[PDB]
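Data first, discussion second: the structure below is written as structure tokens.
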Amino acid sequence: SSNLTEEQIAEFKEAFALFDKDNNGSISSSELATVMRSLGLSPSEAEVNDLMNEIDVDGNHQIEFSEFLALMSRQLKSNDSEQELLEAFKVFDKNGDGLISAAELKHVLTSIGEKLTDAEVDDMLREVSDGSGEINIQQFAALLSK
């Protein structure tokens, strides 16, 4: 599973309780945009309208700490193992397509910290390597992630 953490949920609770001046834990959409600016965000007027549209169903809607944390998690995203692998292989590939020598491929697998000894890369190189010299990170990146 993957959800917000106590540290992240603690920060939203402080900003949410600040505007929450009733007796439960809900804020109006008019204060939602302001609560995000105080938490450390700055969505353009276009992003605020889209978010307020999903919340405002009949013109009025009280955002609860549950729906608020969900919307914040989508905007405060910061986790991607697959994308992280493609990013590293991109830096090693000066060309731009994604081609590197077996040497650069072994170093990238070690830097990422992948639990794959030489035996694993050997069995994967036989199915990936065809007989040229430079391997593509696209197929190798999928073997490590997908």
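Here Swiss-Prot sets the residue numbers for chain A, with the shown residues being 2-147 in order.
Per the header: solution NMR.
Cβ coordinates are placed from backbone N, Cα and C, and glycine is handled just like the others.
Summarising the annotation, Swiss-Prot assigns Ca(2+) 2 binding site to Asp57, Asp59, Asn61, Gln63, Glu68 and lists sequence analysis as the type of evidence. In this structure, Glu68 (Ca(2+) 2 binding site) is part of a helix by DSSP. Remark: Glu68 (Ca(2+) 2 binding site) has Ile56 as non-local neighbours, by Cβ distance under 8 Å and separation of at least 6 in sequence.
Residues annotated as domain 'EF-hand 2' in Swiss-Prot: 44-79. Sequence-distant contacts of the domain 'EF-hand 2' (44-79) (same chain, six or more residues past either end, CB-CB distance under 8 Å): 4-5, 9-10, 13-14, 17, 26-30, 33-34, 36-37.
For 81-116, the entry in Swiss-Prot reads domain 'EF-hand 3', with the evidence type sequence analysis.
Distant neighbours of the domain 'EF-hand 4' (117-147): 82-83, 86-87, 90-91, 93-94, 98-103, 106-107, 109-110; these residues of the same chain sit at least 6 beyond its ends, with a Cβ under 8 Å from one of its Cβ atoms. The domain 'EF-hand 4' annotation in Swiss-Prot covers 117-147, and the record cites a curator's inference as its basis.
Classification of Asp21 (mutagenesis position) by DSSP places it in coil, neither helical nor stranded. Quoted from Swiss-Prot, the note on mutagenesis experiment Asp21 to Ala is: Highly reduced affinity for Ca(2+).
In the three-state DSSP classification, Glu32 (mutagenesis position) falls within a helix. Every protein chain shown contributes to the tally, and the Cβ of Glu32 (mutagenesis position) ends up with 17 other Cβ atoms within 10 Å. Among the sequence features in Swiss-Prot, the mutagenesis site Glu32 to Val is noted as follows: Highly reduced affinity for Ca(2+).
Among the mutagenesis entries in Swiss-Prot is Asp57 to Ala, noted as: Highly reduced affinity for Ca(2+). There are 16 other CB atoms within 10 A of the CB of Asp57 (mutagenesis position), with all protein chains counted.
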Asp21 (mutagenesis position) CB neighbourhood, other CB atoms within 10 A: 19
For the domain 'EF-hand 4' (117-147), the DSSP residue counts stand at 19 helix, 3 strand, 9 coil
